[PDB]
Every structure is written in structure tokens, then in C-alpha cells.
Amino acid sequence: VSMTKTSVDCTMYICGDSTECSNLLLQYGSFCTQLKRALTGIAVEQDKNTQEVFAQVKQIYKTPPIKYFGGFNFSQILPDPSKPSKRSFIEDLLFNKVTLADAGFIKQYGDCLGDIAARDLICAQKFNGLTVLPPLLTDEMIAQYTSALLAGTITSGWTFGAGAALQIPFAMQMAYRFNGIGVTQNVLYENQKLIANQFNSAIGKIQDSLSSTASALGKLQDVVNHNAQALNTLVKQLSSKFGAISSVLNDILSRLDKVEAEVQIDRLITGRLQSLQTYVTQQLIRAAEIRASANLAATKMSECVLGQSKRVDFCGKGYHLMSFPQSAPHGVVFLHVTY
Amino acid sequence: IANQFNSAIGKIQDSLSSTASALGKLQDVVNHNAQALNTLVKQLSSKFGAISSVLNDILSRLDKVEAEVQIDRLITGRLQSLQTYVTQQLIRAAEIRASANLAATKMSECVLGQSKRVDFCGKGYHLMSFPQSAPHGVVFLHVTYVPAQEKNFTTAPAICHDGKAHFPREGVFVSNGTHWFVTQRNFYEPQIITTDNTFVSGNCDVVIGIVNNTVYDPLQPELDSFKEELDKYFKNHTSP
Amino acid sequence: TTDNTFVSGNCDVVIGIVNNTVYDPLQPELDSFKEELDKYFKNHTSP
Amino acid sequence: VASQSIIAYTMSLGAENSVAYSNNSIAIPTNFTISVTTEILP
Ligand SMILES: *[C@@H]1O[C@H](CO)[C@@H](O[C@@H]2O[C@H](CO)[C@@H](O[C@H]3O[C@H](CO)[C@@H](O)[C@H](O)[C@@H]3O)[C@H](O)[C@H]2NC(C)=O)[C@H](O)[C@H]1NC(C)=O
Ligand SMILES: *[C@@H]1O[C@H](CO)[C@@H](O[C@@H]2O[C@H](CO)[C@@H](O[C@H]3O[C@H](CO)[C@@H](O)[C@H](O)[C@@H]3O)[C@H](O)[C@H]2NC(C)=O)[C@H](O)[C@H]1NC(C)=O
Ligand SMILES: *[C@@H]1O[C@H](CO)[C@@H](O[C@@H]2O[C@H](CO)[C@@H](O[C@H]3O[C@H](CO)[C@@H](O)[C@H](O)[C@@H]3O)[C@H](O)[C@H]2NC(C)=O)[C@H](O)[C@H]1NC(C)=O
Ligand SMILES: *[C@@H]1O[C@H](CO)[C@@H](O[C@@H]2O[C@H](CO)[C@@H](O[C@H]3O[C@H](CO)[C@@H](O)[C@H](O)[C@@H]3O)[C@H](O)[C@H]2NC(C)=O)[C@H](O)[C@H]1NC(C)=O
Ligand SMILES: *[C@@H]1O[C@H](CO)[C@@H](O[C@@H]2O[C@H](CO)[C@@H](O[C@H]3O[C@H](CO)[C@@H](O)[C@H](O)[C@@H]3O)[C@H](O)[C@H]2NC(C)=O)[C@H](O)[C@H]1NC(C)=O
Ligand SMILES: *[C@@H]1O[C@H](CO)[C@@H](O[C@@H]2O[C@H](CO)[C@@H](O[C@H]3O[C@H](CO)[C@@H](O)[C@H](O)[C@@H]3O)[C@H](O)[C@H]2NC(C)=O)[C@H](O)[C@H]1NC(C)=O
Ligand SMILES: *[C@@H]1O[C@H](CO[C@@H]2O[C@@H](C)[C@@H](O)[C@@H](O)[C@@H]2O)[C@@H](O[C@@H]2O[C@H](CO)[C@@H](O)[C@H](O)[C@H]2NC(C)=O)[C@H](O)[C@H]1NC(C)=O
Ligand SMILES: *[C@@H]1O[C@H](CO)[C@@H](O)[C@H](O)[C@H]1NC(C)=O
Ligand SMILES: *[C@@H]1O[C@H](CO)[C@@H](O)[C@H](O)[C@H]1NC(C)=O
């Protein structure tokens, strides 16, 4: 649904706080501002994507304290009050599957100096003006929207999508879903114990699959891995000489004077400015892929969670009954229920 | 329904006449294309390490083997300025395309049809939509039925009568607390439970929460009025 | 039955049509009312 | 005496709403509103 927001101090990346490098960098005009603007454009869009996927509910809906829904057992996908972040059991698995390289929260500079800079790349990134920004909605704040979409669904079916939420008994809501796939509603009520046991065991297999397998959330982990690889690549290009006598700006300024130093510094400006223009082009291209995925996820949320879909294979393999959203780091998981 | 529609169209004119920035999704396209050309024309002022950015000053002051190392700096930097503009415009074009493909799909599914897709044609159940053009864009006026003034009722999944279990053909069973009815699902319009409103399946012990009520048989009262007619013939027919 | 089905045309336009009875729920109750009507006429032989 | 300032706050997501769910209760709309809404696309 989103990717890590990044901001870059163009000036500090290109010039390591050298003033004569900064005075040479002004010869190139607006390119540093264009890079900053483009990255700000990408960063502001990650919140837009996340808002459009999750913030579809008017109200933060709640379930009653009596957790009985015709024999269907949502306890593993509903929020768990015992956790300090109120995610569900299944959401709290998904947060263990995807492991982040930074999340944009405070580093107290005590974190950065000493030993940690030898073992965490984030410091090399930060000391070169590359900054991961935090998302506007926290993981608790996304879990609220997800528990409201889910509480609205199980207590009121599709009705909270169109209007105000209207309560209906869950077995009668499921009978509507059966009518909607062209199965007469007595086929639900005459088999309700079986249908609930099939569903309860099918949710059991989701927990077992997520608990056992390593790489099922690869579609989310690959977003983290590509945004981490791109920043590690961008900080690597600081070591490149680009035809200068050293890549280290302070060597040139320790050893040359203010006319032949400049033809070294200008090579490093030219190559580092190309390294940012490459990174920002790659991130603008990636951001379009993530946007397209967020627009799909908001369409899936609208048509599979807030409704029942007649579209074949759009809400899983089978005839669609209903779907349940669960949040994940930088994404959404839909549990699609199909006859 | 006409007055609700006519007043809802009245609010579109009042909103568009009153608010400054609702068409921001279109104005931002104009502003980005204007900002990009103003940026590209600004990069003509940049020296790129030449003695000047003004090409004629270099040609007024230097000669045809050491003017060229200034001119080549400006060629290198200005060529990069275009290569950056064209890349940004190719990326913007791919996003405008995706929006035009969505707008053409909204046109086909919301204007040329009625859509079952939830939230695809506005907030509610879709009735119809009207296209209006705008500079570089389209506005759809989506018309939606939104339900209102709900009441609570007691309900049941089935009705039990002659030991047989009855289900709604279309609709849902409801009670006001003393009587039972069938109503359509999206508007309260209650009706007597009948063998025309319902279908049978099995018996009253398979279904959880089934309730006892009579189910009326519309054939039976007119057949019994035809039995009282048969009796009025027979009683007079004792006289011959 | 005549409630499970609808009619259109005769049995010679449709390829692969099969012969079977179609039940009419009105007919057996009307004949139970005919044998009841008949028993009233048989009793009415007495007055 | 009262006075404009910059404030900071944790954002609200919406109004809180327990749905009146029960084993045998249904809500049914007795009326409707036709609503017209703009959607704008470049
Ligand atoms: C809904 O599905 C839930 C997931 O299967 C299920 O929770 C599971 O319930 C059993 C029985 O209570 C627990 O088993 C444990 O029971 C007690 C708990 O103190 C322990 O002393 C036992 O040693 C045993 O470990 C499961 O641990 C529990 N699973 C989870 C993940 O919580 C619910 O019971 C189901 N709800 C209904 C109404 O049936
Ligand atoms: C429709 O498919 C159902 C499976 O999704 C199937 O339900 C399964 O039925 C078998 C018996 O036929 C049960 O097997 C157990 O039965 C008893 C214990 O209850 C034992 O004697 C057996 O050794 C075995 O443990 C399954 O438990 C049951 N599964 C579920 C989810 O209920 C239906 O029977 C199928 N119906 C038709 C009409 O085909
Ligand atoms: C639940 O809905 C029922 C149907 O609308 C309703 O029953 C009806 O109640 C009214 C009185 O409120 C009766 O009106 C009759 O009043 C006198 C009685 O002698 C007659 O002279 C009139 O002609 C008129 O018919 C209805 O007859 C009665 N309908 C039936 C089928 O019994 C209940 O009152 C409603 N209950 C609640 C709790 O609102
Ligand atoms: C819905 O209406 C049903 C028909 O009136 C009614 O079923 C009847 O219930 C009683 C009590 O359960 C049964 O009486 C028998 O109960 C046991 C044997 O099972 C004996 O102790 C009694 O002496 C007596 O034999 C009736 O036989 C039963 N009738 C039928 C046709 O099943 C339901 O109870 C009603 N339910 C509700 C919720 O209103
Ligand atoms: C389905 O049931 C139909 C009604 O019983 C039956 O139709 C009847 O078929 C026979 C044989 O084709 C016809 O008999 C006539 O055939 C020719 C003239 O066409 C003459 O040589 C015979 O002497 C005789 O007149 C019946 O007239 C015809 N009845 C009707 C009402 O059309 C079908 O044959 C049955 N089909 C199947 C596949 O079971
Ligand atoms: C369904 O919702 C309708 C609103 O969308 C509502 O219509 C409104 O009804 C009221 C009266 O109940 C009208 O108010 C006017 O009534 C008279 C003049 O006609 C005056 O005494 C009042 O002061 C006031 O001017 C509204 O004008 C009318 N709105 C529209 C658009 O017609 C229906 O009454 C609702 N129906 C049900 C069954 O709830
Ligand atoms: C639908 O009813 C619920 C509560 O049940 C009602 O209880 C009786 C008083 C009687 O009206 C029954 O027929 C109903 O079944 C309503 O929820 C309550 O709303 C009030 C505010 O009006 C609130 O103070 C309570 O805390 C709520 N209680 C619960 C359990 O949520 C609900 O508002 C009704 N909805 C509609 C559309 O009328
Ligand atoms: C027919 O008449 C006999 C007496 O002659 C009487 O016992 C019987 O009940 C009558 N049956 C009917 C259906 O009227
Ligand atoms: C709904 O029915 C179940 C099963 O009988 C019961 O445990 C539960 O208490 C009922 N719900 C309410 C609101 O009483």
C-alpha cells in the first residue's frame, strides 16, 4: 500500500559540509530543489495511499461484548485488548513476518555514535543526509481503521458501506451472501453448523500457514528490501572517485588550493548529482507501482470488504461471500471467504 | 424522489459557486506543467561551471578552441535539464494515462450503465451518473440511493407453520413485537406472510432460531367462500 | 411443478426436449374438494 | 479574553460507534435520500 518515505539533504549528500563545494554546487541551479520536490511528492503520496486504502469508514465501529456470530469464530482476526497495540492475533503474526530497516522514529544521537555506527547501516545513511520519514498513521492507528472495517462487516454486512450501519444477525447476513451467489438461503440455515465449522477450520489453517512458512509476505518484504538496497547503493556511490584524485572531499581540501581543487570537487559534484538523479528517478518509478497497488487495494477494500463481488477471481478463488482486512507493515492482507 | 434530486443538483451549483479549491485535482495538473516549464526556463540562467550562462557573451569574448570548453559545459548541463524534464513528463504522463483509463471506465460503467460495484460510482447504491467536462478533466455527478430513518425490528431466519419451515422468496421476516411480516431488504414495506411471499424447505428442527407463526394461503378463503356457496345451494336444494 | 416452471410454445421448436408430467398444485386439492362435493350429493339422496 | 494559537494533537479517526447487534435484531430503513456527489478526474 505504501513504501518508506525518504527525504534527502542534497547539499549534505553531495558536499560533506564543505563551503567551497556548496559554492560550486550553486553553479548547477535548481536540480537540488527538483530532487527535494520530487521526493516530497513521493513522500506525501504514501500517506494518501494509506488513507485511501484504510480510512473508508465514517465511524470507528465496535462489536458488542457478547462475541457470538451464529457460530462463526472471528476471535483470531478481531482486536486483542491484552496487547499494548490493539491488533488481532493474525495481524500480530504479519508484523513478525515483515522486518523493517528503520521506521523514521527518534534516534537520540546516543544511538548513532560509538558502537552502533559499526553495525547498523542506517547511521551511515543518516550521516550522509538520507532520512527515512515516519508515516502519518501509526500501526495502532491503522489497526483501529482495520478493526472498524471488520466490526462493521460482521455486525452489519454491506449496509455500512452504503449508508449507516444496520445490524443484522450474522447467520442471516451469511444467508444473504448465499442468495447473492445463487444458492437458496435454506442451504445455509440447514447446514449452518457445518458452514461455521468449515470457516473456523479455514481460519485455523491461515494461522498455521502464517506461523510455519518463511516468505509468504514476500510482496511486502520485497518493498522494504528494495528501498533499503536503494539507500545502501546511494551511500555506496559516495566512495566512487568519478575521475577525481580522491572520493574524500576533505583530502582534496587538505592537499589542493582554490583553483585546481575545484576541478576535482566538480567531478564529485557531477557524479554525486547523477547518483541522486538516478535514485530519485528509480523512486518516482517505484512510487508509481506502489500507487497502482494502493488503488487496487482500495478497490479490493471497497468491493470485497464493503460489499460482495460478482467479479470472477477478484475476491479470491471461488464464488465470493465476504472478505476481512488485516493490516501488515507497508500493506494489507485480505482474508477472502469463498463458497 | 424528484424533489430530493432537484435539491441535490441545487447543492452542486452552490458548492461549486462557493468553494475555492474543489477542482484542485485538475488545477494541480496545470500547476505542475507550468512549474516544470518555469523550472526548465530557469535552468538557462545556470552556469554549470562555464564563465557565463549567456552563450553570446562567451562568443563575444573567447575564440574557437577555448570558447568551446565553456560552450560544452553549457551543452552538457542544458542537455541534462531537458533529459530531466522529459523523464518527469513521461512519469507524469503515465499517471494521467492511468487516470484517463479510470475515467473512461467510470464513463462506461457509471454513465452507460448502472454499477453493482460498491463505492465505484459514489457513496451509496448507484442509480446513475451524469458526465460534465472540465479543463483537462471530467466531473461525474453520481446519483445514489442512500437509505434513511431506520427502525429496529425483531427478526427470524425462518417461520414454522404446518411443521414445515418457510423462508422469504425475496425480502426478510420482521416483527414489530406482536405481529410478523415479510419486507423487502432495503426499504421497510411490511406484508402478511403468505405461500406467495415464502418457500418451504424441510421441517422446524434443522434451523436455529426458527419462530412459530401462521402462513396465510390466498387460495383457501376464496375456496371456503365457494364451500359456503355450495352449502347455500344444498340447503335450498332440500326443498324440491 | 407449474410453480417451478414457466411455459413457452409447443414441443417442436426446442432441440432435445423430453416428455415428463408437470404437477399442478391446484388440481389435487380441487379434486379433494370434488370428492367432498360428491359425498354431499350422495348424502343428499336421503332427504 | 481568548486567543488564536498553533496547536498540536493526535488526530481523530472518526466518531466511536458500537453497533446494536443481537441474535434476533435487524435495522431496516423506513425512508431514503437521493444524494448527488461530484467526482473529479484528470
Ligand atoms: C474460537 O477459536 C479460538 C482459536 O482456536 C479458540 O481459542 C482456543 O481455546 C482453547 C480452549 O479454551 C485454548 O486451549 C487452552 O485452554 C486453556 C486456556 O487457559 C489452557 O489451560 C489449556 O492448556 C489450553 O492451552 C486455546 O489455547 C485457544 N487458542 C487461542 C489461540 O486462544 C476459542 O476457544 C474459540 N471460541 C469459541 C467460542 O469456541
Ligand atoms: C459435506 O462435506 C463435509 C466436509 O466438509 C462433510 O462433513 C464431514 O462428515 C464426516 C462424516 O461423514 C465427519 O467425519 C467424522 O464423523 C464422526 C465424528 O463426528 C466419526 O465417526 C468419523 O470418524 C469422523 O471423525 C466430518 O467430521 C465432517 N466434517 C465437518 C467439517 O463437519 C459432510 O458429511 C458432507 N455432506 C454430504 C451430504 O456429502
Ligand atoms: C404490529 O403491527 C400490526 C399490524 O399493523 C398491529 O395490529 C393492528 O393493530 C391495530 C390497532 O392499533 C388494529 O386496528 C383495528 O382497530 C379496531 C379493533 O377493533 C378495528 O375496528 C379497526 O378496523 C382496525 O382493524 C389492527 O386490526 C391490528 N391488525 C391485526 C392484523 O391484528 C399491531 O398493533 C402492531 N403492534 C405494535 C406493538 O405496534
Ligand atoms: C412451536 O410450535 C410447536 C407446535 O405447537 C411446538 O412443538 C411442540 O412442543 C411441545 C413441548 O416441547 C411438545 O410436547 C411434547 O413434549 C414432550 C415430548 O417431546 C412431552 O413431555 C410432552 O408430553 C409432549 O408429548 C409437542 O409435541 C411439540 N409439537 C410438535 C408438532 O413438535 C414448539 O414447542 C413451539 N416452539 C416455540 C419456540 O414456540
Ligand atoms: C413425446 O410424447 C408425444 C405425445 O405422446 C409423442 O408424440 C406422438 O408421436 C407419435 C409418433 O411420432 C405420433 O403418431 C403419429 O405419427 C404419424 C403421423 O405423424 C403416423 O404414422 C401415426 O399413425 C400417428 O398418427 C403422435 O401423433 C404424436 N402426438 C403428438 C401430440 O404429437 C412424442 O413422439 C414423444 N417423444 C419422445 C421423444 O418421447
Ligand atoms: C422521508 O424523507 C423526506 C425528506 O427527504 C420527508 O419529506 C419532508 O416531509 C416534511 C414534512 O414531514 C416536509 O416539511 C414541510 O412540511 C409542510 C409543508 O409541506 C410544513 O408544515 C413544514 O413546516 C415543512 O415546510 C419536507 O418539505 C419534506 N421534504 C421533501 C423533500 O419533500 C418525508 O416526510 C419522509 N417520509 C417518511 C415516511 O418518513
Ligand atoms: C435499536 O435499539 C438499540 C437498543 O435496543 C432497544 O431497547 C429498547 C429500549 C427498545 O427500543 C427495543 O425495541 C430495542 O431493541 C438502540 O441502542 C441504544 O441507543 C441508546 C440511544 O437511543 C443508547 O443510549 C444505548 O446505550 C443503546 N444501547 C445499546 C445496547 O447499544 C439503538 O439506538 C436502536 N437503533 C435505532 C435505529 O433505533
Ligand atoms: C348423511 O345422512 C345420514 C343420515 O341419513 C347422516 O347420519 C350423515 O351424517 C349424513 N352425511 C352428510 C355428509 O351429510
Ligand atoms: C446468542 O445465542 C448464543 C447460543 O445460544 C448465546 O450464547 C448468546 O448468549 C446469545 N446472544 C445474546 C445477545 O444473548
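We number chain B the same way Swiss-Prot does; the residues here are 923-1162, in that order.
In case you wondered, yes, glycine gets a Cβ from its N, Cα and C as well.
Under the three-state DSSP scheme, B:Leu981 (variant position) falls in the helix class. Swiss-Prot lists B:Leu981 to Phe among its natural variants, and the accompanying note reads: In strain: Omicron/BA.1.
Counting only same-chain residues six or more apart in sequence, none has a Cβ lying under 8 angstroms from the Cβ of B:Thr1027 (variant position). Looking at Swiss-Prot, the entry for natural variant B:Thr1027 to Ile says: In strain: Gamma/P.1.
DSSP gives B:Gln1071 (variant position) a strand state. A natural variant is reported in Swiss-Prot for this position, B:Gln1071 to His, and the note states: In strain: Kappa/B.1.617.1.
Listed in sequence order, there are no same-chain residues at least 6 apart in sequence whose CB falls under 8 Å from the CB of B:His1101 (variant position). DSSP gives B:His1101 (variant position) a coil state; it is part of no helix or strand. B:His1101 to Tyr appears in Swiss-Prot as a natural variant; the accompanying note says: In strain: Theta/P.3.
In three-state terms derived from DSSP, B:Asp1118 (variant position) belongs to neither a helical nor a strand segment and is classed as coil. Sequence-distant contacts (6 or more apart, same chain, Cβ under 8 Å) of B:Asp1118 (variant position) comprise B:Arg1091, B:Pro1140. Record note (Swiss-Prot) on the natural variant B:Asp1118 to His: In strain: Alpha/B.1.1.7.
Here the Cβ of B:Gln1071 (variant position) has 12 other Cβ atoms within 10 Å, regardless of which shown protein chain they belong to.
B:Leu981 (variant position) sits 80 Å from B:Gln1071 (variant position), taking the C-alpha atoms as the reference points.
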